Amino acid sequence: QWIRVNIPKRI
Amino acid sequence: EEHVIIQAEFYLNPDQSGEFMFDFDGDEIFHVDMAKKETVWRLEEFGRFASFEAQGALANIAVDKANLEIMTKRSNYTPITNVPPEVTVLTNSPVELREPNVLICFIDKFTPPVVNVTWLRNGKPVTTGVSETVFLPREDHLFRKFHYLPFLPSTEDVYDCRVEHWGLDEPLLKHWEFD
Amino acid sequence: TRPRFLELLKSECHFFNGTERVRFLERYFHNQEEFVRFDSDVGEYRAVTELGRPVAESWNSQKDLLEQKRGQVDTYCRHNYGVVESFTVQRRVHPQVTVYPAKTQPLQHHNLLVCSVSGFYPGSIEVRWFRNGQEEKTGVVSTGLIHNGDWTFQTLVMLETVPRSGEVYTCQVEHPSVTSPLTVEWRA
Ligand SMILES: *[C@@H]1O[C@H](CO)[C@@H](O[C@@H]2O[C@H](CO)[C@@H](O)[C@H](O)[C@H]2NC(C)=O)[C@H](O)[C@H]1NC(C)=O
């Protein structure tokens, strides 16, 4: 049902 | 590889504008209107099938923005090199006089991702029923964009697609007319 | 105007044989330059240019991080794949095919034939040209696949021949939207 986001890392 | 899905986002200074979208085999699945914080589906249909929490995109942009500020410093503030776009105009299908069709303006291989696109018909700019797509990714890390102009074939009316890009020496016009 | 500074992020998922094999790529770019990335095939972060070397070193020391990104092929890639498959991987729209003569010159002269295939999806498509049944493999030029940016492709394939009365030219399109190949004939 839901498309998941890939959360990036903070430099 | 039979298929590829890409989650592509970006933040740009000093324009302070960002985008978040999904690509399936070169097509846009959806994108998030950063302003209204609303998931926008390329095809009105997809909406009924899948769902996307817009807030997710906002949080991500915040991350991109922060890395940009840092990377921008640790790189002696070197600017991006403007790369002028290649433009192409084509019809949705074979043109038949007085038979609804669509003009397609395909802007490709450009960066940064900023452009002013306008549809000209016999000089005068049209905006009735036009549509476009956010910026789409590329292997070379450049951008693609589509603009659509629904029209009515005729022997008179001529059409133009105007593209303003900081890489161009002046507005670029790709012409299209019936023979 | 003033100089622009750009930050690009790309989360890529590559699928082969269904989801039998999946590849996850998290790539970081600054002004059109990728500097650090995660490759599920490698397992950890890597630099693509010197600015990334320091970054990678930091991230790769956070076990919880690598651990999370290594599961991305599953929690992110294979998951999303299941959520969109029915309307992307399975999406199928039949090709609209039309034939017509191009250019223009009186009897006994130059002439071309056009086969316009449009509005189909996916893009994978095959087109051939026949003359009185025999397949033509000479005077054929194609525009190649052409995206329309609206989940539909279009292609134009031409054939240069000298039309003779009574002849029959056929355009054949094979595509995933049709069990049997489509054909459009033009008679000289
Ligand atoms: C897109 O169009 C806008 C509108 O004109 C451009 O922005 C203006 O650019 C002029 C320089 O010619 C400035 O003097 C104005 O102040 C700008 N408007 C404002 C206040 O934003 C912009 O440069 C164009 N961008 C592209 C892609 O060429």
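Numbers in chain B come straight from Swiss-Prot, and the residues shown are 28-206, in order.
From the backbone N, Cα and C atoms, a Cβ is placed for every residue, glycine too.
Annotation comment: Swiss-Prot describes B:112-204 as domain 'Ig-like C1-type'.
DSSP assigns B:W68 (mutagenesis position) to a strand segment in the three-state reduction. Experimental mutagenesis is annotated in Swiss-Prot for B:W68 to F, with the remark: Decreases the interaction with HLA-DM complex and peptide exchange.
The number of other Cβ atoms within 10 Å of the Cβ belonging to B:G74 (mutagenesis position), over all protein chains shown, comes to 13. DSSP classifies B:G74 (mutagenesis position) as helix under the three-state reduction. Quoting Swiss-Prot on the mutagenesis of B:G74 to S: Increases the interaction with HLA-DM complex and peptide exchange.
Summarising the environment of B:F76 (mutagenesis position), the number of other Cβ atoms within 10 Å of its Cβ, over all protein chains shown, is 15. Looking at Swiss-Prot, the entry for mutagenesis of B:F76 to W says: Increases the interaction with HLA-DM complex and peptide exchange.
For the mutagenesis experiment B:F76 to A, S, V or L, the note given by Swiss-Prot reads: Impairs the interaction with HLA-DM complex, CLIP dissociation and peptide exchange.
Reduced to three states, the DSSP call for B:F79 (mutagenesis position) is coil. Quoted from Swiss-Prot, the note on the mutagenesis of B:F79 to A or C is: Increases the interaction with HLA-DM complex and peptide exchange.
The number of other CB atoms found within 10 A of the CB of B:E80 (mutagenesis position), across every protein chain shown, is 14. Under its mutagenesis annotations, Swiss-Prot gives B:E80 to A the following note: Increases the interaction with HLA-DM complex and peptide exchange. Decreases the affinity of the interaction with TCR by more than five-fold.
Swiss-Prot gives this note for the published mutagenesis B:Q82 to A: Decreases the interaction with HLA-DM complex and peptide exchange.
The Cβ neighbour count for B:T115 (mutagenesis position), using a 10 Å radius and every protein chain shown, is 13. Experimental mutagenesis at this site is recorded by Swiss-Prot as B:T115 to R, annotated: Decreases the interaction with CD4.
All protein chains shown were included, and the count of other CB atoms within 10 Å of the CB of B:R125 (mutagenesis position) stands at 8. The DSSP secondary structure for B:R125 (mutagenesis position) is coil. The mutagenesis experiment B:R125 to A is recorded by Swiss-Prot, whose note states: Impairs the interaction with HLA-DM complex and peptide exchange.
Counting other C-beta atoms within 10 Å of each candidate's C-beta, the mutagenesis positions B:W68, B:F79 are led by B:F79. The closest partner of B:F76 (mutagenesis position) among the mutagenesis positions, by CA position, is B:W68; the full candidate set was B:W68, B:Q82, B:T115, B:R125. Nearest neighbour of B:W68 (mutagenesis position) by Cα distance, taken over the mutagenesis positions B:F79, B:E80, B:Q82, B:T115, B:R125: B:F79. Residues near B:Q82 (mutagenesis position) in space but far in sequence (CB under 8 A, at least 6 apart, same chain), listed by position: B:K64. Residue counts of the domain 'Ig-like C1-type' (B:112-204) by helix, strand and coil are 0 helix, 51 strand, 42 coil (DSSP-based). Taking 8 Å as the upper bound (exclusive) on CB-CB distance to chain A, the mutagenesis positions B:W68, B:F76, B:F79, B:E80, B:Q82, B:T115 give B:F79, B:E80 in sequence order. Spacing of B:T115 (mutagenesis position) relative to B:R125 (mutagenesis position) is 23 Å (Cα to Cα, whole number).
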